[PDB]
Amino acid sequence: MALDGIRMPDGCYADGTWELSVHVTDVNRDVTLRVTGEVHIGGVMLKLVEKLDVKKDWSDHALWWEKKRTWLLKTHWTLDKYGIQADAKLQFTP
């Protein structure tokens, strides 16, 4: 047996979290975010700009979404808010 855990992410959900992949269009390079349905979109870029270090603009830049080739600006719509999972491939764009 094994206690349970099935109640907490110790067996309840899969890994209890996931990652994200970003793509820099117009530049053709790529970077990925390590986050969950909790990172603010306005945080997805920071969590990303924060990951990098060559001093990249924060809000000025934008993430192009291959799903609808649109852009993610407001944080009010977290990835999860949109219903995004780890099967969501993001992009980066000016």
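Numbers here mean position along the shown chain, with the first residue as 1.
Recorded method for this deposit: solution NMR.
Backbone N, Cα and C define each Cβ position, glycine as well.
Per Swiss-Prot, the features are:
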- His40 to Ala: Abolishes lipid-binding via the N-terminus; when associated with 74-A--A-81 (MUTAGEN)
- According to DSSP, which kind of secondary structure is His40 (mutagenesis position) found in, if we only use helix, strand and coil? coil
- Message: Using a Cβ cut-off under 8 Å and a sequence separation of 6 or more, which residues in the same chain sit near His40 (mutagenesis position)?
- Response: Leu46, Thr75, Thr78
